[PDB]
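Asks: First, the structure itself, so that you have it in front of you.
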Amino acid sequence: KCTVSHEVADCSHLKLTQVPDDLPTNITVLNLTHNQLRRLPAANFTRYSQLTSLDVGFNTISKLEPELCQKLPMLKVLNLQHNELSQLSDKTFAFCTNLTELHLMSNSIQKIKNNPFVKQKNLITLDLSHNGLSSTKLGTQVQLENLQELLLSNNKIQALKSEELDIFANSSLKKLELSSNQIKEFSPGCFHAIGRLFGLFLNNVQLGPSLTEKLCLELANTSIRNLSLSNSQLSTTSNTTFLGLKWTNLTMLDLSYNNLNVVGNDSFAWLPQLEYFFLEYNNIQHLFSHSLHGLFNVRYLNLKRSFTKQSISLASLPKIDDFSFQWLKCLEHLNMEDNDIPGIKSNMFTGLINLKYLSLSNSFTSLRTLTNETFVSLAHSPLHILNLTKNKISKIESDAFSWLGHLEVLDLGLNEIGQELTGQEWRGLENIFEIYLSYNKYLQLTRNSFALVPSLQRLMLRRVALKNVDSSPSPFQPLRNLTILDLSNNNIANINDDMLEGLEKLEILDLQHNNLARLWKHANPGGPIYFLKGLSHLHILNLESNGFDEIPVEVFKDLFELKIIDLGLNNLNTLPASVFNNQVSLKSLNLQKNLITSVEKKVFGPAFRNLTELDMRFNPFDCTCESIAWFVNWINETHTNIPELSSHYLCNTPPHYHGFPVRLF
Amino acid sequence: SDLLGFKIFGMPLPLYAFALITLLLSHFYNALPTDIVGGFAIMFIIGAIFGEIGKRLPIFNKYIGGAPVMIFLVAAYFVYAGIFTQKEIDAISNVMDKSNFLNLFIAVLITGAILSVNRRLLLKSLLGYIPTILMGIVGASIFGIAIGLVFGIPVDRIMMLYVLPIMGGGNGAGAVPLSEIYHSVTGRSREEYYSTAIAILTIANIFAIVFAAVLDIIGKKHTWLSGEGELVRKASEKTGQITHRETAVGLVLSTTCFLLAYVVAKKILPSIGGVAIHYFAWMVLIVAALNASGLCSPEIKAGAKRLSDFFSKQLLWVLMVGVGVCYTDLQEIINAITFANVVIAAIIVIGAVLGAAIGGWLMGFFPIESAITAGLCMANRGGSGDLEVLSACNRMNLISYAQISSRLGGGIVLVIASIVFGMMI
Amino acid sequence: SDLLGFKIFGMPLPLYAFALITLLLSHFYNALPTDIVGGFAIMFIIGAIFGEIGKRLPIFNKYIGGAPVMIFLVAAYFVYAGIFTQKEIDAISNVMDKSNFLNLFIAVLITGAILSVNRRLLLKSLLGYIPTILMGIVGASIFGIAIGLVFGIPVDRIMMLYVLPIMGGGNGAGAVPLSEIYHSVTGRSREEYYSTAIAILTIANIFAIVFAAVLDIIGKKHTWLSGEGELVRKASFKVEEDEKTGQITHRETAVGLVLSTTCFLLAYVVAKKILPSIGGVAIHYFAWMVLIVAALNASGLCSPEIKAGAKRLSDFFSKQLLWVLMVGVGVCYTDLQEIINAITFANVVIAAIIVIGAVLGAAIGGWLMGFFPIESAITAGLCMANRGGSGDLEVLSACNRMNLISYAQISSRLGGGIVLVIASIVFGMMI
Amino acid sequence: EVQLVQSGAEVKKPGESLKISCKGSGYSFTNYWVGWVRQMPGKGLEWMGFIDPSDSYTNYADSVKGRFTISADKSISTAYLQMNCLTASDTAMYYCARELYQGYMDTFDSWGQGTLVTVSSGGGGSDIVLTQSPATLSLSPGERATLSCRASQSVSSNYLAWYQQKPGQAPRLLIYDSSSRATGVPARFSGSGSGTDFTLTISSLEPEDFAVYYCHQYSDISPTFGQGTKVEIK
Amino acid sequence: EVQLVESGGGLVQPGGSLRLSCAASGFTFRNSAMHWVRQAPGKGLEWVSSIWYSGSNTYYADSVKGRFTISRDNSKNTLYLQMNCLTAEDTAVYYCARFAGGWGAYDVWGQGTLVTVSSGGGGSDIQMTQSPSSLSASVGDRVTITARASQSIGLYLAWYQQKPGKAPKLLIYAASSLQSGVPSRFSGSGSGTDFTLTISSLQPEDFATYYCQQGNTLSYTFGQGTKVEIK
Ligand SMILES: *[C@@H]1O[C@H](CO)[C@@H](O[C@@H]2O[C@H](CO)[C@@H](O)[C@H](O)[C@H]2NC(C)=O)[C@H](O)[C@H]1NC(C)=O
Ligand SMILES: *[C@@H]1O[C@H](CO)[C@@H](O)[C@H](O)[C@H]1NC(C)=O
Ligand SMILES: *[C@@H]1O[C@H](CO)[C@@H](O)[C@H](O)[C@H]1NC(C)=O
């Protein structure tokens, strides 16, 4: 029931009715959440009276002592959440003028006093929410000049009145929010009277096209920059909807979840500069060629799930006329995730210039094959990143990417691709760095496959079922700057020695879950297959779960830089001696769930020089002194981290020591 | 004579010392070939000296068989004390058992004996022989039960442990089959029975030898009893020169007949019924039939006889050494000896002798010549016992009847045992 | 009526029919005791049937050898073609390798052969006659090796397989013991030796008979080189032979066995333990047997009757039980291909040179020691290069000379062991 | 409408050959892979491999490789599975299944009828059985052994034998017939009995007599040893 | 002396062949029947096969019938045993002996050679364990089955239904929770490690055993049986 002291005081879930009085004086932070308090023991706090932080959570207090604030004048922040008080006097706040932040959550304050906040001026943020009110009155005269953030969510204000807001004339609110407060009418001139309002947030308030157009008129010639409005049942718009808004300078907008239906032509012609624009979770069936006329200054557009769901019975066919984007001359980021566009036309993206990033994941209901001119419309823009996952593509023809010159990232994974790479499909690419092709059906490799892309740096082929991979000229040969390669889960059978030759910049390799056990077995005709030579840069190597049972000593001859190596899930029992000698700097190892019985220092001679982590959790140990002695002694005398050392490391071979913790000799 | 003219086995002393030296050298240096050529020398050399000694003792020449008995006892005593080395025993065993010289000996004697008889008198003498042994069995059983009552031992134990094993054929037949029948019927332990039977029968065998030796002088004292020849009271062509060839033909016949009998008794006709036939019972009948066929010339018949005599008078002392060494374990006799066993086993045999003699006289056979053949050749231990008994009393012309009385009697005894085990309990 | 009365092994035909039906029954039912009694029956029957065919043949019997040679050929062919059942092969090999009947046979023949020579003749022979035999062997050896170098055959082959088997006592005693010694000392197979020696022996037998007549004609053309059927010259004989008792009971024959086995035991003991190697070479015990029996004859312990006793026994083994032994010899020793491979022109001419070399050596050795040369050849080089005692009544009958039968007997019987001793020495020395 | 038909069931003794044919019709058959699945009696399913009829590229599971092969012929629209060493414990139901395959969101399998293969060992028995009795006998130097052996039927003509085998060595003959003795054996071993019961006694144990003894019979064409009993010292 | 020395191989794969040979020096190899005898570790002896001279008769133990061949060549004094399509449980020491009939049963023995059969382990095998091993209920009941995977397999799972007599032949979910057209009233869900199958209300036909497979690796692995819905 003690409280830990780390320059802060934690009192949570102690369900104690009285504050602790044993707290050291020099601490300045107290936490009283998940506890019940009745009244203010100014005495207990006066013991320290140096706290600058103070929070009481889920606590119901009927009243507050006016004298504690002079008792503790060093306080800066206060949180009152789920507090039973609903009518407070300025008398309590006579000496509380040194606060900077005040939270009043879940208090059900039906009515405000006359001037309860006149005394204080130094606070910055004051949020009141989950309270029942009907007026914006908070003070008889103008005061509270130094407040920036005011929150009035979850309240019952009905109509804005200019006389209500006259107090903040001397100040300028940075961002006000009135969400979840059903409002119907606006007094003319109310926004002008209060002063400059940079950011206005209204959400989940029913307005409708008629009332919103009235609102747009009220906001003319006001110092607003961020207008957010959501869940307002804005089905459709006309040009007159935002006519009055053209007399200001906005920079951001929000129309999410408004279930918008149709936009008329030139509806957004009143907004010259609008840096950001969100448009998602709405139901549009048809986009007109001039519906987007007027947007010169736009940098970031979002269209995720902003179109009608396809339905054959409905035959909705959400369709876009081409040349509809020819007005966004400054766009740099576009999104079209999770729509049902039927296909790509020949002039869909005509006009875009500063485009740099385009995502089309799960966008088209039916895109079966890529043609000569499927991307002809995108000729004239410097596109860097393209995204084409989850589109059930089925086959790619040659000369498909000729248009994209500056492209450097291509993602085609998670599709339905089976064909033979003739090598002509990468024809136009010039500066690509990475290509993803994981999670597809099958590819057929040839010698003349990747010769057209010598600048590649990343290649992911995970669960792809490669065919004809063991050709005499290695199909990976033309690549030379490659650093990362993945071939996991493909269940590969055989490999030639020279499949990795002429590659020196390889950093990571990964071959887990493949079937390569046969090759390394000594009885193999032609001897063991050495596919690892000349790799003078390897850092991480993974060979989990291949079925190995025998390791020739001559495999890690060239591995001068190995840092992490994994060999779990195999069937290793007795690795040969003096195999890890060349490994100068090894910082990890993994041999879990193998069939190793005994540990000897000759094999683990240079391996155990300095390790950061080790893992040999499950093995059938023979805990007898002939070999296990080195391990038991070394474990006691070494500081290399071995998690779960006590429990999982067990032996059973000595019948007497069957199921015995090897930790205790 | 002279101290240098005394002859040992027809050899002068200076020559005999030459062989004695060789025997001693072979013993002390421990070198000996373990086959025929290294087994005949030992047996010849030992037998010669110990059979020449045994005919010159004062009391041991008349009442007990001079040569054939002393060698028989001395060899067993030698093996008892461990005087013999391992290799000498292993070579004598090779000559006597593995190569089966004994079977060859018996076959030669039988063939030589039957062919020389007149064809007209074969069956007439045989038709009366069978009831004599039946009379002898009853004569034995009466005395057995009487002495058991005197000792108070229950009659069932007597008839199950003493009388039947004594009257049995021997170890090969009459020891194992009795164990099998007893264990199968009474369901009690088997291994224990075979231990006591194998001792009781040898104890009876020794007394059989001694009593058969006494009968010779008994018959000498009273001439009207012993016929000294054929056992029938009522009975009381020429050959050219015999060259070597008619001696070898007699050896070819003696090994063809045995092969035929073996084939018949192993594959063709194993058993007439409850009686299982030993493969010497057939051989007598086969040779008799061959004689009745008249296929053989009168010169072959005379030729076989000479080979029989050669085997019977020179190579006899050789056999006794092997018989003593192999088929007589004095250890069990010593371990299982007691007063009661000796008394009962010495009364049973004399009871059988009286019974067989009386039965023989009822049907006109010579009493003495009929007690040796039936009742003594019955009580002893199979073929070896037959040879020792017949050699002690110097009657080797009767080997034909001994095999009958042994094998056929054994079969009858097994039948009787099969009946009586169930009947008495 | 040849169908009734014709004799096979001294038995009328119907009796042999009964003796053969038994063998056929045993073969059919596959029942056979594996011991002496089981072995002798099936050896006696087969030998008896297949010896008669061989003996009663026009050219075979007088020249090739007749009864014994046919048997060990037929038996070997039966083994080769796979007629015998496995039980019969076991029952034949058992009496020949485990019961060791062969050693008994060889011992009895050697003892009977050497113990029968008269003592006075043996003592007198050590001065004049034996050296001619030795000189004959020496003379033949050099001719053999000289002709061998012509045809490109190495020395260790000629001296070991060609010149020694010729000067033995035939296959009965002189070609089986040689094979046993060859297998014992050297350690390689023995089928090869016997198979390739028997052919050369039988070949040389012919040239002996042929050269007899040529020597007779030469003795007719020239005069001084010959005598008139008189071995020695300028000599007189006054010796009166002692008389045996004239009756030989069975007891003496039995005594014959006792001496035969005992000498074997003594030889075995001395060879294995007392004197394993007198020189670098090691002596096989057969040579010790020969020397011991010779010494026993020399000392004179044995009575004149016992001497004749061992002779009657050695005639029972060598006339009746031989046809039994040949079946076993055929089964365990013969290799049929080697006999065929060993018949060629070179093998004929070599064997024809060796005999003439022996004759020349014996002739030149006789003249140094009194005897007439031409009659010192027939009894020292021709009478010795034969099939033992079988051909001595043939060679002498080819000429008109019968008085030299005693010298012929001495040659065969006593030189049957000299070559055995020499063979032990040579086998030890060469390899 | 798609169909898969296989050949009928069959039974083979341990043998070297079997072929199962899978025939399907109603579709191209040159655009879909074909796979093979085996279900042991009353057990779960197991995977073996698949083939692509277009160009005969094959992939296997690790276990089945080296004893099975897969091939197909376009002209007949058939696929073949072949066994090279049929053996015991391979008796199970066999299926061929078409597989409508891509990365995600498809119908991964659509099966066929199934074939049954049973590998019968074949009738045997008819062998006299030998049973040792005093297993693991324990004794001290100076006493008797008295082992025992018992047979199912009557061994004809007393054909029986006893061996011993010291550890890490070949056996050695002691009693070649039911009663006889080999050449080298001493004079304390002895056996007896006939019919269906037999014994073997050692009169006086020695330090070098501690090993395991067997029981061998050879009457018929089918020899049959027994198990071994052990003689060690407390 | 009499000596028989044999030599051969070891460590063969579960399918393959091998040859053994032995040489004889001390006796007449021809004219002798020969036998092969094997002994498994810690087990009793066992007979294998035998041959006459001339190879006339050959007999085999029942266990190895049809897979073993025996022959001899006299001129080199050598005996062969040929093994084809070796399988497991034949690992043992192998002896060659001479059978001498009545005069000794098995007089001469060799030293013996050792043969072992390989037995490797499985490779890629993500393990999947179903939860309720069996479940019995009544018409109109809601049931729930659970599947657990060893490692993370994301949204790649499917369920099958096998009638007691016929082939499974019925996938029910293409991916996790996507029906294959025909069936109704079925549902599934889950992601990552664990997944769940629930039926709203049973029907008379829905009495069988189910299954689940994964598809994150080309070596597919089916479930270890599944709840057998009965009664
Ligand atoms: C609103 O946007 C539409 C989008 O298609 C535009 O339509 C074109 O403008 C001509 C003007 O005469 C109309 O007659 C046709 O509907 C359209 N022409 C073609 C060639 O498609 C136009 O900006 C607006 N709509 C209308 C009806 O004017
Ligand atoms: C942008 O609009 C605001 C609206 O309050 C106005 O104050 C400001 O002067 C305008 N800026 C320009 C450059 O027109
Ligand atoms: C825009 O709205 C005006 C009314 O304010 C209307 O007259 C005009 O036709 C509209 N222009 C379009 C829809 O392009």
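Here Swiss-Prot sets the residue numbers for chain C, with the shown residues being 16-446 in order.
Every residue gets a Cβ built from N, Cα and C, even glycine.
Below are the features listed in Swiss-Prot for this protein:
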- C:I181, C:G183, C:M399, C:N401: Na(+) binding site (BINDING)
- C:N186, C:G187, C:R402, C:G404, C:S405, C:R428: citrate binding site (BINDING)
- C:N186 to V: 9-fold increase in KM for citrate, but no change in Vmax. The effect of Na(+) on the transport kinetics are comparable to the wild-type (MUTAGEN)
- C:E195 to Q: Almost no effect on the kinetics of Na(+) or citrate transport (MUTAGEN)
- C:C278 to S: Retains 79% of specific activity, response to various thiol reagents is not affected; when associated with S-317 and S-347 (MUTAGEN)
- C:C317 to S: Retains 79% of specific activity, response to various thiol reagents is not affected; when associated with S-278 and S-347 (MUTAGEN)
- C:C347 to S: Retains 79% of specific activity, response to various thiol reagents is not affected; when associated with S-278 and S-317 (MUTAGEN)
- C:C398 to S: Retains 56% of specific activity and is quite insensitive to NEM, MTSET and MTSES; when associated with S-414 (MUTAGEN)
- C:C414 to S: Retains 56% of specific activity and is quite insensitive to NEM, MTSET and MTSES; when associated with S-398 (MUTAGEN)
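Buried or exposed, and what's around them? Tell me for each listed feature.
Replies: Applying an 8 A CB threshold to same-chain residues 6+ apart, the list for C:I181 (Na(+) binding site) reads C:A155, C:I215, C:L216, C:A219, C:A366, C:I369, C:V370, C:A400.
Listed in sequence order, C:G184, C:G185, C:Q424, C:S427, C:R428 are the same-chain residues at least 6 apart in sequence whose CB falls under 8 Å from the CB of C:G404 (citrate binding site).
Non-local contacts of C:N186 (mutagenesis position) by the CB criterion (under 8 A, 6+ apart in sequence, same chain) comprise C:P83, C:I213, C:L216, C:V344, C:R402.
Cβ-based neighbour count (10 Å, all protein chains) for C:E195 (mutagenesis position) stands at 17.
The secondary structure of C:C278 (mutagenesis position), as reduced to three states from DSSP, is helical. Long-range Cβ proximity for C:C278 (mutagenesis position), meaning a same-chain Cβ under 8 A and a gap of 6 or more residues, is found for C:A122, C:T126, C:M304, C:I307, C:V308, C:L311.
In sequence order, C:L130, C:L274, C:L311 constitute the residues six or more apart from C:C317 (mutagenesis position) in its chain with CB-CB distances below 8 Å.
Other C-beta atoms found within 10 angstroms of the C-beta of C:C347 (mutagenesis position) number 23, with every protein chain shown included.
With a 10 A radius on its CB, C:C398 (mutagenesis position) counts 26 other CB atoms from all the protein chains.
DSSP assigns C:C414 (mutagenesis position) to coil in the three-state reduction, placing it in neither a helix nor a strand. The Cβ of C:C414 (mutagenesis position) has 17 other Cβ atoms within 10 Å, all protein chains considered.
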Asks: Measuring CB to CB from C:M399 (Na(+) binding site), give everything in the same chain under 8 Å that is also at least six residues away in sequence.
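Replies: Listed in sequence order: C:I148, C:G151, C:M182, C:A373, C:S426, C:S427, C:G430.
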Asks: Return the residue, from the listed binding-site residues C:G183, C:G187, with the maximum count of other C-beta atoms within 10 angstroms of its C-beta.
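Replies: Selected residue: C:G183.
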Asks: Go through C:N401, C:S405, our binding-site residues, and report the one whose Cβ sees the most other Cβ atoms within 10 Å.
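Replies: Buried the deepest by this measure is C:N401.
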Asks: Going by C-alpha distance, which of the mutagenesis positions C:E195, C:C347, C:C398 is nearest to C:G183 (Na(+) binding site)?
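Replies: The answer is C:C398.
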Asks: Starting from the Cβ centroid of C:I181, C:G183, C:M399, C:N401, which together make up the recorded Na(+) site, report each further residue of the same chain whose Cβ lies within 8 Å of that point, ordered by sequence.
Replies: C:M182, C:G184, C:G185, C:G189, C:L216, C:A219, C:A400, C:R402, C:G403, C:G430, C:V434
Asks: Which residue among the binding-site residues C:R402, C:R428 has the fewest other Cβ atoms within 10 Å of its Cβ, if you could check?
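Replies: Per-residue Cβ counts within 10 Å for the binding-site residues C:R402, C:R428 bottom out at C:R428.
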Asks: When the Cα-Cα distance from C:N401 (Na(+) binding site) is computed for each of the recorded positions C:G187, C:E195, C:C347, C:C414, which gives the smallest value?
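Replies: The smallest Cα gap between C:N401 (Na(+) binding site) and any of the recorded positions is with C:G187.
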Asks: Would you measure the largest Cα separation among C:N186, C:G187, C:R402, C:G404, C:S405, C:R428 for the citrate site and round it to whole Å?
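Replies: With C:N186, C:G187, C:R402, C:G404, C:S405, C:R428 as the binding residues for citrate, the largest Cα distance is 14 Å.
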Asks: How would DSSP class C:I181 (Na(+) binding site) in three states?
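Replies: DSSP call for C:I181 (Na(+) binding site): helix.
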Asks: Using DSSP and collapsing to three states, where does C:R428 (citrate binding site) fall: helix, strand or coil?
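Replies: Where C:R428 (citrate binding site) sits, the three-state DSSP reduction gives helix.
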Asks: Return the recorded positions from the list C:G183, C:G187, C:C317, C:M399, C:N401, C:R402 for which some CB of chain B is under 8 Å from the residue's own CB; sequence order; 'none' if the set is empty.
Replies: C:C317
Asks: Please report how many Å separate the Cα atom of C:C347 (mutagenesis position) from that of C:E195 (mutagenesis position), as a whole number.
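Replies: C:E195 (mutagenesis position) has its Cα 12 Å from the Cα of C:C347 (mutagenesis position).
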Asks: State the Cα to Cα distance, in Å, between C:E195 (mutagenesis position) and C:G187 (citrate binding site), rounded to an integer.
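Replies: C:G187 (citrate binding site) has its Cα 13 Å from the Cα of C:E195 (mutagenesis position).
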Asks: Which of the recorded positions C:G187, C:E195, C:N401 have a Cβ less than 8 Å from any Cβ in chain E?
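Replies: It is none; no candidate comes close enough.
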Asks: By CA distance, which of the recorded positions (C:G187, C:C398, C:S405) lies nearest to C:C414 (mutagenesis position)?
Replies: C:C398
